[PDB]
Amino acid sequence: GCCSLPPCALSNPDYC
């Protein structure tokens, strides 16, 4: 999911 994908985690910091 998002939190294990660097580009996604970077854009969704509070979510992760």
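Chain A uses Swiss-Prot numbers throughout; the residues present, in order, are 45-60.
Yeah, the Cβs are placed from backbone N, Cα and C, and that goes for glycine too.
Just so you know, the Cβ of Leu54 (mutagenesis position) picks up 10 other Cβ atoms within 10 Å once every protein chain is counted. Under mutagenesis, Swiss-Prot gives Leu54 to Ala with this note: 28-fold decrease in inhibition potency of nAChr alpha-7 subunits and 8-fold increase in inhibition potency of nAChr alpha-3-beta-2 subunits.
A simple way to gauge crowding: the CB of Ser55 (mutagenesis position) has 11 other CB atoms within 10 angstroms, across all the protein chains here. For the mutagenesis of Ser55 to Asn, Swiss-Prot gives this note: 5-fold increase in inhibition potency of nAChr alpha-7 subunits and 20-fold increase in inhibition potency of nAChr alpha-3-beta-2 subunits. The structure shown keeps the original residue.
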